[PDB]
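**Student:** Handing you a structure now.
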Amino acid sequence: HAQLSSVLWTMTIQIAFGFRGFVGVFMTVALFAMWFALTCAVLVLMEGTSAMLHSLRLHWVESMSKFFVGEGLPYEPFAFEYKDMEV
Amino acid sequence: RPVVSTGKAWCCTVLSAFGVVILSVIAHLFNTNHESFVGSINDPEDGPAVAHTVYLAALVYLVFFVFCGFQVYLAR
Amino acid sequence: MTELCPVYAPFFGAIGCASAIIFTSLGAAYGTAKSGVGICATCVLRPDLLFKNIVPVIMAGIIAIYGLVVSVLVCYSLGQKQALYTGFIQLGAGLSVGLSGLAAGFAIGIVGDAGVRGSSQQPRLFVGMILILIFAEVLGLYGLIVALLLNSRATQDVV
Amino acid sequence: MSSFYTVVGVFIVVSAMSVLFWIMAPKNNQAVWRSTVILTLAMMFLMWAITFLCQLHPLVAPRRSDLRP
Amino acid sequence: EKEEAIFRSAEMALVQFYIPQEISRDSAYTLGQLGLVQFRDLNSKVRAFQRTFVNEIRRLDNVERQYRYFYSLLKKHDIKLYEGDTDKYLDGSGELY
Amino acid sequence: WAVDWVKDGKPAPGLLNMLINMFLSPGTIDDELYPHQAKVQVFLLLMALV
Amino acid sequence: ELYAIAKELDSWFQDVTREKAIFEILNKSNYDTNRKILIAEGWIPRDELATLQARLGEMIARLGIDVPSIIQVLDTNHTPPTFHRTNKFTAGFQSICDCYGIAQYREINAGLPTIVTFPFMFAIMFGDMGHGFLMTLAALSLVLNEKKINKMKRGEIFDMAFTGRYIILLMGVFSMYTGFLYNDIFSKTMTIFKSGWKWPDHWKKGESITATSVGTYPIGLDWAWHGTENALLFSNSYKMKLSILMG
């Protein structure tokens, strides 16, 4: 994550650091418009999503090995509860 | 509703809001020196004062930001 | 240059590091190709079981970085003025770890793609499934352990 | 502070606060805090404990971004 | 009192019943209101067609059939439904009322 | 963090590797980490057999 | 006719459903002709061993002739079930904990450990102030607007995403914490905690100007570690050591 963030930052911000103020202002505007979208969506979403379940499974395999000596059995106490269906 | 906001107006507002805080900090680190974006053997050198361009960049963002705010504030 | 630090010894670092990365990458890809298609049946059959089914592919993922870590580790041991002895040992370690990971991916995927079916009718069958599966990435771990030893011998012994 | 005495001296505050709040806590969900907050703070302490840099062996990184700011 | 039961695990006490049938259905609200419980049914070795309630549910189900029949025609022409107003208040939080 | 071998001149182990000294070699430190290690290394290795 | 009926058919459907359900519940019981005795069994919380009898008090005063209809119990060795609750504040946490599996009676469940543990390990995955900041802002908007949005439906997966505001915020707080611990706004440093490193004032543009430990910030890891790849090696070795330690 550190390397990918750094390389994206370089190849966007430093390019934006190029000196052109007449129409290059529009160049930098478009550059940042792209960079923000990338660095949020394609740089966070899949990363974190793929990341969390790793820790989750590690917790499972490194603790439940010592905690689940077995499985219990569910209860979910019931009562009258509202439902709605339509055709 | 003066103007339709469902046309991804929230996107314009948020991006415009985020497109000025960065301008502030880059202007600061241009005028100021942190040897991280203005001072280096390879740093492009127009002097540590190019904050004019970034200061200019804010207005175009803010125009659309406020214009979309006008239509979207009715939902709060 | 000389037989101790010639012009071709740096080539070992130039290439030797890119070995394990590719073997583990291909092993993980093959493991996915095998197991992932498995969900496509049971999900429609019984969407209930959707979590227990994913463990093997993530085990393959765990293996997938065994090669990347060693590659980046040795990435500094190389240079234009290193010794060909270091290149030899680095190449040997990278090949060993990467191919071992590829074999682990083979074994884990080719068993998970069927364990997905096995557990479909028996939601609690995965008890032995995990017991069998763990061995594959454990074997990958033995595959990668000796790379550290050789690189330690590759970061202090030269010429 | 920064020395070998620093960590050993500062380990006591977390234990003191835990035992304190292990006795007193919000009545609603009385035991959830009594069970969780201790680790909630111990985690803080423990990952800070390692970033503490002092008495270091290896070399520092040479810099190559010099232009006389 | 309150037991976390998430740093531990729980246990629900079974109860023996010899309730006379004379309060069979009028007492339905007893557990219909806030029953918040589970059962271990004893009716085994005998099936719907072999048990009793099957008979009335056979007359009941027809009403649901005709209701969902109506729903199509109701939505058919131009109009909507106010939805269950009871659902907002009748199922108001958890009540004994 | 306990002790530095270059702030005060002393032999040092590798940045991370001090391992095989326990396993193949019985009760040898061979890396200058701490004196009583030479004696307690065999103990640490041995109480895991029974 | 349609106007008149519409206002009430929905209520009628609710009814039929409710009485239907209770009829099946009744159907879960036993009857006999000669002896007027009804039979059923339900498992009651250990802590509710007496309150629900007072509750049966709410179905006697006028609805049953001082009717518990039974209060004496004969118990069987059949394994009573267990239970766990999410404390109405960490639903997603415990749900994801238990969907993987369950455990036997009176055993220490691991629901609470997950809440404190998992989010920080996820956080240290990226540890960037901007990233965690934006995602926590999204989670804050979600939890603020759920006062009205909880009822409107979303995309099938978008609904589940809505269902995890607490989890998102918990991971994000640790994300900012670790990112600040690492001084990286997209791998960018802002530290003014200079503590002393050999930086000779005379440098040739290109000369490998090195340094040495002439003073350390107690936290360390400051901007000064932004240099040659020696910085990368130091950081990576330190981080792998930290991972081993925490593990």
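The residues of chain A that appear here are 743-829 by Swiss-Prot count, in order.
Determined by electron microscopy, 4.8 Å, according to the entry header.
Note: Cβ is positioned from N, Cα and C throughout, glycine not excepted.
Annotations for this protein, taken from Swiss-Prot, read as follows:
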MUTAGEN   A:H743 to A, E or Y  Reduces ATPase activity
MUTAGEN   A:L746 to S  Reduces ATPase activity
MUTAGEN   A:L780 to S  Reduces assembly of V-ATPase complexes
MUTAGEN   A:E789 to A, D, H or Q  Abolishes ATPase activity and proton transport, but does not affect complex assembly
MUTAGEN   A:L800 to S  Reduces assembly of V-ATPase complexes
MUTAGEN   A:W802 to R  Reduces assembly of V-ATPase complexes
MUTAGEN   A:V803 to D  Reduces ATPase activity
**Student:** Between A:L746 (mutagenesis position) and A:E789 (mutagenesis position), find the distance joining the two CA atoms and give it rounded to the nearest Å.
**Tutor:** 11
**Student:** Given a separation of at least six residues and a C-beta threshold under 8 Å, show me what packs close to A:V803 (mutagenesis position) in the same chain.
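**Tutor:** None - A:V803 (mutagenesis position) has no non-local Cβ neighbours under 8 Å at 6 or more residues apart.
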**Student:** Taking the Cβ of A:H743 (mutagenesis position) as the centre, count every other Cβ atom within 10 Å, in any protein chain shown.
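**Tutor:** Other Cβ atoms found within 10 Å: 18.
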**Student:** Pop the Cα-Cα gap between A:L780 (mutagenesis position) and A:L800 (mutagenesis position) into the table, whole Å please.
**Tutor:** 30
**Student:** Cα-Cα separation of A:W802 (mutagenesis position) and A:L780 (mutagenesis position), in Å?
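**Tutor:** Taking the Cα atoms only, A:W802 (mutagenesis position) lies 33 Å from A:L780 (mutagenesis position).
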**Student:** Cα distance, A:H743 (mutagenesis position) to A:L780 (mutagenesis position), nearest Å?
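**Tutor:** It is 14 Å, counting Cα to Cα.
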**Student:** Near A:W802 (mutagenesis position), how many other Cβ atoms are within 10 Å of its Cβ?
**Tutor:** 21
**Student:** 10 Å Cβ neighbour count around A:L746 (mutagenesis position)?
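**Tutor:** Its Cβ shell of radius 10 Å holds 14 other Cβ atoms.
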**Student:** Would you kindly determine which mutagenesis positions in the set A:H743, A:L746, A:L780, A:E789, A:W802, A:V803 have their Cβ under 8 angstroms from any Cβ of chain G, listing them in sequence order or replying 'none'?
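**Tutor:** Listed mutagenesis positions passing the 8 Å Cβ cut to G: A:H743, A:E789, A:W802.
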**Student:** According to DSSP, collapsed to three classes, what secondary structure does A:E789 (mutagenesis position) have?
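**Tutor:** In the DSSP reduction, A:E789 (mutagenesis position) maps to helix.
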**Student:** Name the residues of the same chain, 6+ apart in sequence, whose Cβ is under 8 Å from the Cβ of A:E789 (mutagenesis position)?
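**Tutor:** Long-range Cβ contacts: A:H743.
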**Student:** Using a 10 Å cut-off on Cβ-Cβ distances across all protein chains shown, tell me which of the mutagenesis positions (A:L780, A:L800) has the largest neighbour count.
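**Tutor:** Most Cβ neighbours within 10 Å: A:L800.
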**Student:** Using DSSP and collapsing to three states, where does A:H743 (mutagenesis position) fall: helix, strand or coil?
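**Tutor:** Note: A:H743 (mutagenesis position) is coil by DSSP, not helix or strand.
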